[PDB]
Amino acid sequence: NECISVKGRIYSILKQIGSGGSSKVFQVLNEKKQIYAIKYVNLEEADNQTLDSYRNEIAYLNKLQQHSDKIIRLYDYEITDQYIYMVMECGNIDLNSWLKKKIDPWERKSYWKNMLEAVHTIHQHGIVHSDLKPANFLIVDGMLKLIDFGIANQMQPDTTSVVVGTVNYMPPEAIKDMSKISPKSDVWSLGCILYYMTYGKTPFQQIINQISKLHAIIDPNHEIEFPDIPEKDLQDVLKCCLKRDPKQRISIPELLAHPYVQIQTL
Ligand SMILES: COc1cc(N2CCCC2=O)ccc1Nc1nc(NC2CCCCC2)c2c(C#N)c[nH]c2n1
């Protein structure tokens, strides 16, 4: 029965999808019984940094949905000094949750097109995400749609039996730069996702120790395995995305002219 009004519309809370720092996301129904997601942010306590991060996400979300429908839509929002409410397109599920249920080749290359389109358009407006991973994409309408820009607070799914970030998607440049960053590091992370989507695992999901994992990612003399497969253009895509040198890695504009994307059958 718990409810939320935003501007002058009432919405019913079916459940809570997820939560993060000071944020919650709810699955809700509007008055005419249509389904939406609402993100809630409690601003009561909040640095001037995160305030600006939350303001920055809303503006980019509003700016970017005009240019692609592979970005989750922001329909309405309400922002005061105390709270934010954001009424948004509601996904069926996030791609990370879904991948952990163990893909038709054609759904896989359609999803890939979806991700490139979304990441390409945020690149055209000056954003490099930097921490792309499956959780950033939502399945809706049989498509993948991007939900974050790396900018704001990364939330996590709520379970109903209560229970930690991943690192399998981090590009080599990010690691070696602990001692601005390229559009090319989003290519790395997308390759890991596509790799996962094709070989059932991320390129270093075996190295269960995390510092030896970090070293593999950066190691020139540590080969990534690309088992032969029927779709050889999919093999090529993975090979070029997962080049360690960002300068030699394939770019998004190149990926969009690649045969895996352009020739429509396997
Ligand atoms: C019923 O919908 C879902 C269900 C589930 N899950 C996961 C496992 C079990 C389950 O049911 C996952 C996502 C959705 N849909 C959905 N989630 C969103 N956020 C989640 C938060 C936690 C991290 C992922 C993204 C948003 C959003 C924002 N911000 C704008 N629109 C959205 N839509």
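One-based numbering along the chain as shown.
We read in the header that X-ray crystallography, 2.4 Å was used to get this structure.
Backbone N, Cα and C atoms are what each Cβ position is placed from, and that goes for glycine too.
Taken straight from Swiss-Prot:
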ACT_SITE  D131  active site, proton acceptor
BINDING   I17, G18, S19, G20, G21, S22, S23, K24, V25, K39  ATP binding site
MUTAGEN   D148 to A (Swiss-Prot position 664)  Loss of kinase activity
MUTAGEN   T166 to A (Swiss-Prot position 686)  Loss of kinase activity
Site diameter for ATP, Å, by largest Cα distance between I17, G18, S19, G20, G21, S22, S23, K24, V25, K39: 14
Chain-mates of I17, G18, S19, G20, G21, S22, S23, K24, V25, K39 with C-beta within 8 Å of site centroid, ATP: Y40, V41, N153, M155
Inter-residue C-alpha distance, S19 (ATP binding site) and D148 (mutagenesis position) (nearest angstrom): 14
Through-space Cα separation in Å, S179-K180, 10-residue segment unmodelled: 14
For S23 (ATP binding site), the one of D131, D148, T166 that lies nearest, given that the recorded positions are compared by Cα: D148
Recorded positions close to ligand 1 - of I17, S19, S23, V25, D131, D148, only those whose C-beta is under 6 Å away: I17, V25
Cα-nearest neighbour of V25 (ATP binding site) within the listed recorded positions, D131, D148, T166: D148
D131 (active site, proton acceptor) and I17 (ATP binding site), distance between Cα atoms, whole Å: 21
